[PDB]
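> Below you will find the structure I want to go over with you.
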Amino acid sequence: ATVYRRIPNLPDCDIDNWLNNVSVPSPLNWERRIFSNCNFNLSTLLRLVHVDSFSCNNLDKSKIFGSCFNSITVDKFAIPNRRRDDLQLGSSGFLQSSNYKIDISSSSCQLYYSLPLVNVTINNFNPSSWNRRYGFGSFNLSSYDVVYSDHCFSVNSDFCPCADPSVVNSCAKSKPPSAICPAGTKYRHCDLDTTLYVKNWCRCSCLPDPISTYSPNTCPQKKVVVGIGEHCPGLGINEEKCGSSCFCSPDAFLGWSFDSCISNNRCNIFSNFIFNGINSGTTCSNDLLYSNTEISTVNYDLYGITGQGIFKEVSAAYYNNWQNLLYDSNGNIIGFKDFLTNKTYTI
Amino acid sequence: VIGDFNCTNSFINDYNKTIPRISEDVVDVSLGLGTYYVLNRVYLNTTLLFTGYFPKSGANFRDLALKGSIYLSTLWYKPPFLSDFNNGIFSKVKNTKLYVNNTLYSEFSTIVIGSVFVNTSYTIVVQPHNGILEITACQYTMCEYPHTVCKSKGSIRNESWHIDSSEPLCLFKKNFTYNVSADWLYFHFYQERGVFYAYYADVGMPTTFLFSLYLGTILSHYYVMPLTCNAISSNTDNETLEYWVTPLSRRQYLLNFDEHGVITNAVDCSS
Amino acid sequence: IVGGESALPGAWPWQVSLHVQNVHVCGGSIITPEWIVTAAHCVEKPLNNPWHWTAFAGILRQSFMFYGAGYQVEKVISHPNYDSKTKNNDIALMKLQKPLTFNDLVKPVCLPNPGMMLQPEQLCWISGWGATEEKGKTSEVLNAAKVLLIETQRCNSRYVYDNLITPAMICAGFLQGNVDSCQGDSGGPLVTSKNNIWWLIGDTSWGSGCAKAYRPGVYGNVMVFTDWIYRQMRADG
Amino acid sequence: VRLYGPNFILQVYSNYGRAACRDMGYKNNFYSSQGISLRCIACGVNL
Ligand SMILES: *[C@@H]1O[C@H](CO)[C@@H](O[C@@H]2O[C@H](CO)[C@@H](O[C@@H]3O[C@H](CO)[C@@H](O)[C@H](O[C@H]4O[C@H](CO)[C@@H](O)[C@H](O)[C@@H]4O)[C@@H]3O)[C@H](O)[C@H]2NC(C)=O)[C@H](O)[C@H]1NC(C)=O
Ligand SMILES: *[C@@H]1O[C@H](CO)[C@@H](O[C@@H]2O[C@H](CO)[C@@H](O[C@@H]3O[C@H](CO)[C@@H](O)[C@H](O)[C@@H]3O)[C@H](O)[C@H]2NC(C)=O)[C@H](O)[C@H]1NC(C)=O
Ligand SMILES: *[C@@H]1O[C@H](CO)[C@@H](O[C@@H]2O[C@H](CO)[C@@H](O[C@@H]3O[C@H](CO)[C@@H](O)[C@H](O)[C@@H]3O)[C@H](O)[C@H]2NC(C)=O)[C@H](O)[C@H]1NC(C)=O
Ligand SMILES: *[C@@H]1O[C@H](CO)[C@@H](O[C@@H]2O[C@H](CO)[C@@H](O)[C@H](O)[C@H]2NC(C)=O)[C@H](O)[C@H]1NC(C)=O
Ligand SMILES: *[C@@H]1O[C@H](CO)[C@@H](O[C@@H]2O[C@H](CO)[C@@H](O)[C@H](O)[C@H]2NC(C)=O)[C@H](O)[C@H]1NC(C)=O
Ligand SMILES: *[C@@H]1O[C@H](CO)[C@@H](O[C@@H]2O[C@H](CO)[C@@H](O)[C@H](O)[C@H]2NC(C)=O)[C@H](O)[C@H]1NC(C)=O
Ligand SMILES: *[C@@H]1O[C@H](CO)[C@@H](O[C@@H]2O[C@H](CO)[C@@H](O)[C@H](O)[C@H]2NC(C)=O)[C@H](O)[C@H]1NC(C)=O
Ligand SMILES: *[C@@H]1O[C@H](CO)[C@@H](O[C@@H]2O[C@H](CO)[C@@H](O)[C@H](O)[C@H]2NC(C)=O)[C@H](O)[C@H]1NC(C)=O
Ligand SMILES: CO[C@]1(C(=O)O)C[C@H](O)[C@@H](NC(C)=O)[C@H]([C@H](O)[C@H](O)COC(C)=O)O1
Ligand SMILES: *[C@@H]1O[C@H](CO)[C@@H](O)[C@H](O)[C@H]1NC(C)=O
Ligand SMILES: *[C@@H]1O[C@H](CO)[C@@H](O)[C@H](O)[C@H]1NC(C)=O
Ligand SMILES: *[C@@H]1O[C@H](CO)[C@@H](O)[C@H](O)[C@H]1NC(C)=O
Ligand SMILES: *[C@@H]1O[C@H](CO)[C@@H](O)[C@H](O)[C@H]1NC(C)=O
Ligand SMILES: *[C@@H]1O[C@H](CO)[C@@H](O)[C@H](O)[C@H]1NC(C)=O
């Protein structure tokens, strides 16, 4: 019995357009987009997206309808079929330790949805800086496959998976390959030593591999755990297969695996909604004010004008693009135009 | 001196010979020029006695358009260019048409309305983009010396009027379209009881309602930032920038509406 | 000893320092008050004539006597199947001309009996008078440290020793380093705790530096030579 | 002849006291015995 029509001052958020995008990032990428100064409708969002599960943490779904927030950030990535259980709220799995960490001390909501396998592509890009500096290309995997990391490493700016070839010349047992390292980085630490009768025996660091090494304190590649809102700094490099410029072989990168994401001929994608600031800002919901939106030919709030009256379906052509109310010389209202249905009524 | 951010000090000097000009035309509301339609109301075959904010009949305009090539003067950001927004202004804007490979471009200056022009308060900016008007009311971090750069023929400087790494908090954001082949544009801006109103028109006629916004504060100052263009002078093509402004006052007018709700003539109750 | 601490005058009475020309060279351990166990690489052909040998006991800080207050070694018996190239079967025995009556701070350690069933990563202790950080001087005080025992399969890896650990030798220490024995800690007691009694299981033979990664310590396995010691002690009488 | 296990157990391939340890190694200083044990010499002292 309440007719409430008003023109919005802010545009729509259009979250479904970014969620249903044809490019789906891997858990190593987990692209992020921040939504602010816009209006959203949770019912339409859940209807236009094929929802499988939706739960929230430190926040209830009842208070979402009709609340205003400062900004909303959304993170999305595809889910491997193997590590789907690692996405729970609190778990020491490979995903939450190497790819994406879910914060428990914030008001967040987790969403599991699916996307048709047609015209969808998966982007497997390594965001590591020092990995691509020494000759890392692409994973070269089949379609509908996502890449995840189980061991992530971090190094300083002074790092080079390469030894000085002048020193390696005097080696006979376990002679590592060497090449020319770019300026500003120290070479791989190798030393010449004799055990009992072997004169030329050269010992180096990071043996056999940085994942399973005997001396973690002497290898510059050190294991690290990703934090809140951080990617993996880089993957481990087998220094025995690297090395002109120091170019490591593509088979010398360890600490990554892959698995498909096809379930019931559909691809599963994880989404995390983080709400920054409640009861403030201009990012509000339109669920409460757009409940019915149907005028039966009654209290009305039409563009700020309040009152009561009746309506009728008439043909009016005197309304311009900016005009919505009809007034007489006495100052009363005797008609209006509906900007939702393009129909004019008489009061 | 509008803002408080040090953004650029490449070419800043102290010019001495920039004085606004006074137009030879006056305000004539007989045919309807200088009046605005109601917010969203339609009147058919009526004669309305409306008490609103209208300019005085017979008042002269003043040009606040600034165009610079390389150097920017500090006196351009001080009064009388930084005028007071007491009740409102009625602006007469000229549409400068430039030709690049036999196509038309529309360029004219932009205006900023605010109180202190700091990121703790809201400011209103109206900037055109080749036929599209962009109106935003956000907490912009305005610079000390803002300016606009020509996009049709380029410029030596870069556009710098606000510096914000993230998107500030906005209360209004919407785009409007106007006619590119127009010659003159007219705007109406005023405020009362904390509500800001805006009107616009691309032809010679009463103005068209744009929007309304409740701020709660009082807007005190408005400024028209300079525009840096490569070739607008008496050297390459005889084109100029004009932005005429006249004060607004709470007056009483009489409006006559025809059968189709179009304003025919208007009479100011005070001759 | 690197990474250890100076041992207080507690109860570890199985370390004997051998002095030739009035300077400390190699250590040792006592099992009975007539015999001392030590390495054979320090008793080579130039070190013959056991008359030029003396032994000290109950002395932590290495300044308590000079050309006196010591025990003269009568005869020295070395392992016959000793090779100086690969350092295999590096164990020597020395007999004292004095009965060496037991008193405070004097008590031997029992030989390990066959069938101890030791854990792979067992806990052990080392002691001696060696350097402090690297290629230093002789430690004046007696220091000790705690080490772990590593398996032979992992010690014979291509990146550690490349199949140079014979069944007569065992590896002990840390693969990360910072805890090892340097030059001067010859002989040395490598003891462990089991059944409330200490057992001697190692004997410092050689190594590649000290406190370095991928270079653990090599100790002689007295389990194989337990029968030879008994045979020599039986043939002595 | 031999000895097996952490505890002292007299075995050969499967009373006398000092005489037992006599022709088995240490020819003197017999410490004590037990039941199930030959303890030739004393060991295991720590502070
Ligand atoms: C909201 O507005 C306020 C007020 O303008 C604004 O605070 C300002 O932030 C800027 C940027 O941090 C400050 O500028 C700095 O001022 C110090 C002196 O106090 C200078 O030393 C700084 O220079 C360093 O940084 C330069 C790069 O910007 C380097 O080139 C230079 O070599 C120096 O390393 C810098 O200029 C300014 O002082 C404050 N203002 C006040 C009053 O404190 C605030 O940031 C705005 N908020 C947002 C979200 O934009
Ligand atoms: C406003 O900001 C600009 C930077 O955007 C400040 O300009 C900077 O001023 C410093 C001090 O004069 C300059 O350092 C000097 O650089 C020259 C070489 O260019 C060197 O010879 C001097 O010894 C000194 O190190 C700095 O380069 C300059 N930067 C730029 C890009 O102009 C300016 O001072 C600020 N003004 C204020 C305080 O409002
Ligand atoms: C009103 O119309 C104007 C002009 O068409 C719109 O401005 C345009 O806004 C988009 C969206 O931000 C800009 O795209 C972005 O450009 C930046 C570089 O400035 C780039 O880094 C981003 O990745 C993105 O591509 C676009 O440049 C901008 N155009 C101009 C001329 O400024 C404006 O968004 C419209 N307003 C509304 C409410 O739609
Ligand atoms: C769908 O994904 C593509 C690929 O990431 C997006 O295209 C990128 O958009 C960003 C946003 O400005 C640009 O910075 C990149 O340069 C674009 N890359 C390419 C290859 O075009 C696209 O915007 C996404 N669609 C939506 C609706 O978000
Ligand atoms: C905005 O959100 C409201 C809240 O759900 C939507 O109202 C529902 O709309 C669906 C159909 O779209 C109806 O089946 C429900 O009965 C409505 N809810 C109530 C309480 O009546 C509204 O449709 C949304 N607006 C848009 C444009 O989608
Ligand atoms: C109500 O009528 C207006 C004007 O007739 C419609 O706006 C037009 O919509 C079409 C379709 O998208 C556009 O091509 C035109 O450019 C629009 N014109 C203007 C002036 O905006 C509007 O879509 C109608 N509303 C409904 C719900 O049908
Ligand atoms: C924008 O303004 C131009 C200039 O008046 C309009 O062009 C006129 O259009 C009318 C109607 O077709 C013609 O009779 C005139 O001859 C045109 N004048 C010129 C100079 O071309 C144009 O129609 C306007 N835009 C719109 C959308 O109406
Ligand atoms: C703008 O108009 C002025 C005035 O007509 C032009 O100045 C004349 O230019 C012609 C061509 O060079 C000269 O022959 C005249 O002597 C100039 N008159 C004066 C009074 O100086 C000027 O050229 C025009 N601008 C452009 C770009 O052509
Ligand atoms: C034709 O001259 C322009 C131009 O080159 O386009 C136009 C105009 O004469 C003038 N602009 C203003 C706002 O006064 C401006 C200034 O008079 C001069 O350019 C000097 O400006 C400064 C800051 O020294 O020059
Ligand atoms: C992509 O696939 C979806 C799912 O069927 C379909 O709705 C959409 O039209 C397709 N787009 C193109 C360009 O083929
Ligand atoms: C990718 O892998 C396939 C299958 O082994 C191979 O045929 C192809 O050459 C590879 N491409 C690249 C760029 O490595
Ligand atoms: C600007 O004009 C004023 C007043 O005529 C004068 O005092 C001042 O010196 C002038 N400045 C310059 C730079 O010429
Ligand atoms: C104008 O056209 C010419 C010839 O096609 C071309 O070389 C020039 O780049 C064009 N200018 C612009 C601004 O596109
Ligand atoms: C505009 O930006 C470009 C790109 O960094 C720069 O090279 C140029 O100097 C800038 N111009 C001015 C006037 O700051």
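Please read every residue number as a count from 1 along the shown chain.
The header says electron microscopy, 3.0 Å.
Backbone N, Cα and C atoms are what each Cβ position is placed from, and that goes for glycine too.
In case it's useful when we look at the structure, here is the feature table from Swiss-Prot:
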ACT_SITE  C:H41  active site, charge relay system
ACT_SITE  C:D90  active site, charge relay system
ACT_SITE  C:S186  active site, charge relay system
MUTAGEN   C:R61 to A (Swiss-Prot position 316)  No effect on catalytic activity or HKU1-CoV viral entry
MUTAGEN   C:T86 to A or S (Swiss-Prot position 341)  No effect on catalytic activity or HKU1-CoV viral entry
MUTAGEN   C:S157 to A or N (Swiss-Prot position 412)  No effect on catalytic activity. Reduces HKU1-CoV viral entry
MUTAGEN   C:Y159 to A, S, L or R (Swiss-Prot position 414)  No effect on catalytic activity. Almost abolishes S protein-binding and HKU1-CoV viral entry
MUTAGEN   C:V160 to I (Swiss-Prot position 415)  No effect on HKU1-CoV viral entry
MUTAGEN   C:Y161 to A (Swiss-Prot position 416)  No effect on catalytic activity. Almost abolishes HKU1-CoV viral entry
MUTAGEN   C:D162 to A or N (Swiss-Prot position 417)  No effect on catalytic activity. Almost abolishes HKU1-CoV viral entry
MUTAGEN   C:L164 to R, A or M (Swiss-Prot position 419)  No effect on catalytic activity. Abolishes HKU1-CoV viral entry
MUTAGEN   C:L175 to R (Swiss-Prot position 430)  No effect on catalytic activity. Abolishes HKU1-CoV viral entry
MUTAGEN   C:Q176 to A (Swiss-Prot position 431)  No effect on catalytic activity or HKU1-CoV viral entry
MUTAGEN   C:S186 to A (Swiss-Prot position 441)  Loss of activity. No effect on HKU1-CoV viral entry
MUTAGEN   C:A213 to P (Swiss-Prot position 468)  No effect on HKU1-CoV viral entry
> What's the most sparsely packed of the recorded positions C:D90, C:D162, counting other C-beta atoms within 10 A?
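Among the recorded positions C:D90, C:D162, the lowest count of other Cβ atoms within 10 Å belongs to C:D162.
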> Near chain A by Cβ (under 8 Å): which of the recorded positions C:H41, C:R61, C:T86, C:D90, C:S186?
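Near chain A - Cβ to Cβ under 8 Å - we find C:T86.
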> Within a 10 Å radius around the Cβ, which one of these mutagenesis positions has the most neighbouring Cβ atoms: C:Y159, C:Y161?
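Sorting the candidates by Cβ neighbours within 10 Å, the top entry is C:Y161.
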> Would you count the other CB atoms within 10 A of the CB of C:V160 (mutagenesis position), including those on all shown protein chains?
22
> Any idea what the Cα distance is from C:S157 (mutagenesis position) over to C:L164 (mutagenesis position), rounded to a whole Å?
9
> Are there recorded positions among C:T86, C:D90, C:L175, C:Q176, C:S186, C:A213 that sit within 10 Å of C:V160 (mutagenesis position), Cα to Cα? If so, list them; otherwise say none.
C:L175, C:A213
> Which of the mutagenesis positions C:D162, C:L164, C:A213 has its Cα closest in space to the Cα of C:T86 (mutagenesis position)?
C:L164
> Quiz question: given the mutagenesis positions C:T86, C:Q176, which has the greatest number of C-beta atoms lying within 10 angstroms of its own C-beta?
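Compared across C:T86, C:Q176, the most Cβ atoms within 10 Å surround C:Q176.
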> Taking the Cβ of C:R61 (mutagenesis position) as the centre, how many other Cβ atoms fall within a 10 Å radius?
11
> Could you check the mutagenesis positions C:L164, C:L175, C:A213 and say which one's CB has the fewest neighbouring CB atoms inside 10 Å?
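Checked C:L164, C:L175, C:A213; of these mutagenesis positions, fewest Cβ neighbours within 10 Å: C:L164.
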> Across all the protein chains here, work out how many other Cβ atoms are within 10 Å of the Cβ of C:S157 (mutagenesis position).
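Around the Cβ of C:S157 (mutagenesis position), 15 other Cβ atoms lie within 10 Å.
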> Of C:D90, C:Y159, C:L164, which is closest to C:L175 (mutagenesis position) if I measure between C-alpha atoms? They're all recorded positions.
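Looking at Cα distances from C:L175 (mutagenesis position), the smallest one goes to C:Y159.
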> What recorded positions in the list C:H41, C:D162, C:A213 lie within 10 angstroms of C:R61 (mutagenesis position), counting C-alpha atoms?
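Hits: none.
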